[PDB]
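S.K.: Quick one: the structure is below, and I'll ask about it shortly.
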Protein chains: 2
Amino acid sequence: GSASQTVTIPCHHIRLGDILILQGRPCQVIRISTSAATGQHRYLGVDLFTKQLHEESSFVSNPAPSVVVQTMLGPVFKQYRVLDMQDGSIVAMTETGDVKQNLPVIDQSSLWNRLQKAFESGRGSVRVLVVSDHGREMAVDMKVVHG
Amino acid sequence: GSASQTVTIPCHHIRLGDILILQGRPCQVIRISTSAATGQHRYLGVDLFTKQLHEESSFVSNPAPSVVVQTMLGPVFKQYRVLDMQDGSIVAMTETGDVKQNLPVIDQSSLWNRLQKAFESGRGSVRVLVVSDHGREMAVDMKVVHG
């Protein structure tokens, strides 16, 4: 019925490589420039799912006198337990016990190999970070949790 | 009666050099580490006013199932017009016309020299970014506004 949950990120806390919502799409930022006519920052990113390039400029708000803030939207990452691994997909489990049988892992920064070495040395401590896009979920990062 | 306005920053959007509120103080982060017992990030920064070192660990929240977020607090910067400059202090003006006669400029990254060359080539386009601390205000960055 909607996209997902988003968080507001100030523009001075956005660097190359960050994941931003560019025109409703989760994108990895690959170029940051500044509009000369407006002063907004314009962000060029790669869609994590379609590998397509999207552009979006920042939003300027004026919430109080002498307070001008430029923001973008970021995705809210979910943490899923990894129960098993087998060809590209993993078997994940949410915090409430909901089981995902065929969760795909993004081919980015050789994440599947880092996820496989951590899984075979501590199964209960491996998490994946998941981005939801209009029902499509994908693991984009990992995180080892010591308890 | 209070500190100032703060914004919540996700920890994965915090890099060395950022300005964070460490134990109520505006600090510039100079080291980022991770606690092995808790997984929180602990942040070492330099107080912008006292030049003292402070430490603080991140806050972990669980706002929805399978959503674990680590955050810190950042300062809300104000934009002030620069009307004049003379020995270290500048004459600033807020967006509503409130005049600050002796606003100090931080000695960081040679900001006074960058602020002086921009002032003498476009007075109406120079802004300072100001951090408030318990009444004490200080310009910590500049920004040229084309209109």
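Numbering, chain A: per Swiss-Prot, residues 27-173 in sequence.
Yeah, the Cβs are placed from backbone N, Cα and C, and that goes for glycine too.
Pasting the relevant annotations from Swiss-Prot:
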MUTAGEN   A:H39 to G  Abolishes the ability to self-assemble
MUTAGEN   A:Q127 to A  Abolishes the ability to self-assemble
MUTAGEN   A:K143 to A  Does not affect self-assembly
MUTAGEN   A:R149 to A  Does not affect self-assembly
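Tell me what's around each of these sites.
M.R.: Annotation note: A:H39 (mutagenesis position) sits in a helical segment as assigned by DSSP. Non-local contacts of A:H39 (mutagenesis position) by the CB criterion (under 8 A, 6+ apart in sequence, same chain) are absent.
In the structure as shown, the Cβ atom of A:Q127 (mutagenesis position) sits within 10 Å of 10 other Cβ atoms.
Residue environment of A:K143 (mutagenesis position) contains 10 other Cβ atoms, counted within 10 Å of its Cβ in all protein chains.
The 10 Å shell around the Cβ of A:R149 (mutagenesis position) contains 13 further Cβ atoms across the protein chains shown.
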S.K.: To the nearest whole angstrom, what is the C-alpha distance linking A:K143 (mutagenesis position) and A:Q127 (mutagenesis position)?
M.R.: 20
S.K.: Going through the mutagenesis positions A:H39, A:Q127, A:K143, A:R149 in order, which have a C-beta under 8 angstroms from some C-beta of chain B?
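M.R.: Checking chain B against the mutagenesis positions, the residues within range (Cβ-Cβ under 8 Å) are A:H39.
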S.K.: Would you kindly give the Cα-Cα distance separating A:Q127 (mutagenesis position) and A:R149 (mutagenesis position), rounded to the nearest Å?
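M.R.: Here the two Cα atoms lie 17 Å apart.
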